[PDB]
Amino acid sequence: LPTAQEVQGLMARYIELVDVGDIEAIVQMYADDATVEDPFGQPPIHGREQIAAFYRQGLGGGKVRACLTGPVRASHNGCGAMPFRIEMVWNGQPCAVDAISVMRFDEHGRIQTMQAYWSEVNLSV
């Protein structure tokens, strides 16, 4: 179970992997039975294949950038939350999303649950 410092490291690493677009490396951060709710409010997806498909759809387009917009907030029970911004292209036009990711890690340091808070009010095209 990651310490608060280790959570800061892991969640920062996740953003780095999204930024360079390494689908396989992202998927390996997840527990094999992990759930993802992105955006929060939508039905969860379950398991590494479904999670792989999700990131392939989102990042497979090639030109996606992601960065922390503030520090990772970490707990002492293997959880954390971070503010970030994703920049993509739908239109040929640049668009961006401001989001917050909340993660719970398991006792092996893998992501058990991820929830991403955002909606169209956080979108700019």
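Chain A is numbered as in Swiss-Prot; shown residues: 3-127, in order.
Every residue gets a Cβ built from N, Cα and C, even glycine.
Residues annotated as active site, proton donor in Swiss-Prot: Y16. The active site, proton acceptor annotation in Swiss-Prot covers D40. Annotation of the mutagenesis experiment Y16 to F in Swiss-Prot: Reduces activity 2000-fold. Reduces activity 10000-fold; when associated with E-103; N-103 or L-103. Under mutagenesis, Swiss-Prot gives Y16 to S with this note: Reduces activity 20-fold. Here Swiss-Prot describes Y32 to S as a published mutagenesis experiment; the accompanying note says: Reduces activity 4-fold. Quoted from Swiss-Prot for the published mutagenesis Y57 to S: Reduces activity 100-fold. What Swiss-Prot says about the mutagenesis result for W92 to A is this: Slightly reduces activity. Reduces protein stability. Here the residue is the original one, while Swiss-Prot reports the published mutagenesis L125 to A with the comment Slightly reduces activity and reduces protein stability; when associated with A-127. Mutagenesis annotation in Swiss-Prot: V127 to A, described as Slightly reduces activity and reduces protein stability; when associated with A-125; the structure shown retains the original residue.
Sequence features, as recorded in Swiss-Prot, placed on the structure.
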| residue | record | Cβ contacts under 8 Å, 6 or more apart |
| --- | --- | --- |
| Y16 | mutagenesis position | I28, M31, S103, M105, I113 |
| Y32 | mutagenesis position | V38, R50, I53, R112, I113, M116 |
| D40 | active site, proton acceptor | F56, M116, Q117, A118 |
| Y57 | mutagenesis position | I25, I28, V29 |
| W92 | mutagenesis position | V127 |
| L125 | mutagenesis position | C97, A98, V99 |
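According to DSSP, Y32 (mutagenesis position) sits within a strand segment.
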